[PDB]
Amino acid sequence: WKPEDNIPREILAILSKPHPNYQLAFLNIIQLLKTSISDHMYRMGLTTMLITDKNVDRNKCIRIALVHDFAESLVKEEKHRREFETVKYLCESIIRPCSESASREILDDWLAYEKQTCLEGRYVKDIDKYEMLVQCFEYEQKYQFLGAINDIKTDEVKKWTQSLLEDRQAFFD
Amino acid sequence: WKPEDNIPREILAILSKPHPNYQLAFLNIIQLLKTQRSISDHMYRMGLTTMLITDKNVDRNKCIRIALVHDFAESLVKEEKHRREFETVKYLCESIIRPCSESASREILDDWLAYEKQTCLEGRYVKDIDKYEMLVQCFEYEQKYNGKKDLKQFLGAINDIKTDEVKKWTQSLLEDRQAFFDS
Ligand SMILES: [Zn+2]
Ligand SMILES: [Zn+2]
């Protein structure tokens, strides 16, 4: 495989020339965030700000909730590896040139989500799930949840889902 | 006028309710921000753009937050228009953010204030980037043609940028656009 087979032809052309415009190349690879996971990650980022837990840097939480689904855009056993190498490629062939801190921190936050070596990654995955719960509920509000209270880690988002389920039982009747 | 006018009823029902689900209501308010002048997508591309700041003297966390909130007063939208957005941010904070995270309320209010009215370096950077990506938009559009172009959005860009770093980005971009038109 090759982690450029999905990078468009002309962005590849932009980066290959010596000392390219890595910023426009980024704002182009991102101006592709609409296929719409851009809204998804943005909404999750805004949601992270509501964590009561004192043991939280919600800034890293936003970082995680802004970069994690942003990997599966290009790209399982082969996946969460080759996704790792495409994140590697974006970090070291786009971000590392014109940004020192960002390449490192971005990769390690992507891992912090894709291995959950941090409480923030756990919160962000909890949110990727609980927002979808909200969406299923607000959908059937015009007319499936699957044990998802078990499928939540943290106690805080567990309580969020508990409130959501109370509202479910209110609605149906 | 008052901000409650520009708010869907379903959410107000979620709110004048005993044990209101403030998180669900916040998620609803966020889920109807998908709309452009999408603005959720605009703020997301902003959020990932601001991470490309290398002015070591900048809190890019506050940058990402200002970016992700600076245009959030937009479900509730002629000097009084900014009055309405200010009262809107305040209404959303005192009545939706305070009742579930008292600190996030004063974080969001002051991040929005740091943007629209400038207060920090992070605000300057986020504003410069809202202009920069619009410039990228216009250039890609102009590229999909032989030119014209659509000068008028470019006349005088390097003067609407306040930071050195984004001035540099914009200089590179204007160079490449002149290269396009030299063909
Ligand atoms: Zn997701
Ligand atoms: Zn903006």
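The residue numbers of chain B are those assigned by Swiss-Prot, with the residues present covering 7-43, 57-96, 107-212 sequentially.
How was it done? The header gives X-ray crystallography, 2.6 Å.
Positions of Cβ are set from backbone N, Cα and C atoms, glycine also.
Non-local contacts of B:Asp90 (mutagenesis position) by the CB criterion (under 8 A, 6+ apart in sequence, same chain) comprise B:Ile58, B:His61, B:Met62. Feature annotation from Swiss-Prot assigns divalent metal cation 1 binding site to B:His61, B:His89, B:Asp90, B:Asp159; the stated evidence is experimental evidence.
Contacts of B:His89 (mutagenesis position) defined by a Cβ separation under 8 A and a same-chain sequence distance of 6+ are given as B:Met62, B:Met65, B:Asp140, B:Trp141, B:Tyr144, B:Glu145, B:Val155, B:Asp159, in order along the sequence. For the mutagenesis result B:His89 to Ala, the note given in Swiss-Prot is Abolishes activity.
In the three-state DSSP reading, B:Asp90 (mutagenesis position) counts as coil. According to Swiss-Prot, the experimentally introduced change B:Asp90 to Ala is described as follows: Abolishes activity.
B:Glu93 to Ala appears in Swiss-Prot as a mutagenesis experiment; the accompanying note says: Abolishes activity.
Per Swiss-Prot, mutagenesis B:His111 to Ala is noted as: No effect on activity. Counting only residues at least six positions away in the same chain, the Cβ atoms of B:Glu145 sit under 8 Å from the Cβ of B:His111 (mutagenesis position). Taken residue by residue with DSSP, B:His111 (mutagenesis position) is part of a helix.
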*Any further residue of that chain within 8 Å (Cβ to the Cβ centroid of B:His61, B:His89, B:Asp90, B:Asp159) of the recorded divalent metal cation 1 site*: B:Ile58, B:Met62, B:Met65, B:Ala86, B:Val155
